[PDB]
Amino acid sequence: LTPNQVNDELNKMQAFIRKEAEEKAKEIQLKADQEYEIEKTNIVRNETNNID
Amino acid sequence: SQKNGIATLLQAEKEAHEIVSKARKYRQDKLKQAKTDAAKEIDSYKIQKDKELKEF
Amino acid sequence: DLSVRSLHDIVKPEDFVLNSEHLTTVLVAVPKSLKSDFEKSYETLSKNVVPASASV
């Protein structure tokens, strides 16, 4: 290999590793806000009918 | 350069895994939180209805 | 002969991985005539190859 081809892959691959890390954690915590609401509403509305 | 290129990219992945792991933690927190904030709405609604029975 | 052989008397975390989250290792048995051609071409054969990992 030559010195440029070795740096060319190193910059491109480590970009991707970061991009995939960001993409997976962001999607999981994006789903965390949604899921919080489903459950807080669900527990309330079922048990509010019981109160009524 | 075998042990520098592999070692550095793999360390990057060990960091990448740790961020994903924090967002999973975040998500577990939001489930516990959800049961908690629903509990605080029931028992305030409970006594509102008990107020208007006592008024009656 | 390389058509049923893969190393497993020895195992190192810088020659083999698959317990990462992003990284794997694939072993390529390349004919000895084709050997110099493998070192030149391997990086280019697919995207996002770990730089300087090809060794015998």
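Sequence positions for chain A are given in Swiss-Prot numbering; the residues included correspond to 8-59, in order.
Every residue gets a Cβ built from N, Cα and C, even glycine.
The number of other CB atoms found within 10 A of the CB of A:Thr9 (mutagenesis position), across every protein chain shown, is 8. DSSP classifies A:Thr9 (mutagenesis position) as coil under the three-state reduction. Quoted from Swiss-Prot, the note attached to the mutagenesis of A:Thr9 to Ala states: Increases ATPase activity 1.4-fold.
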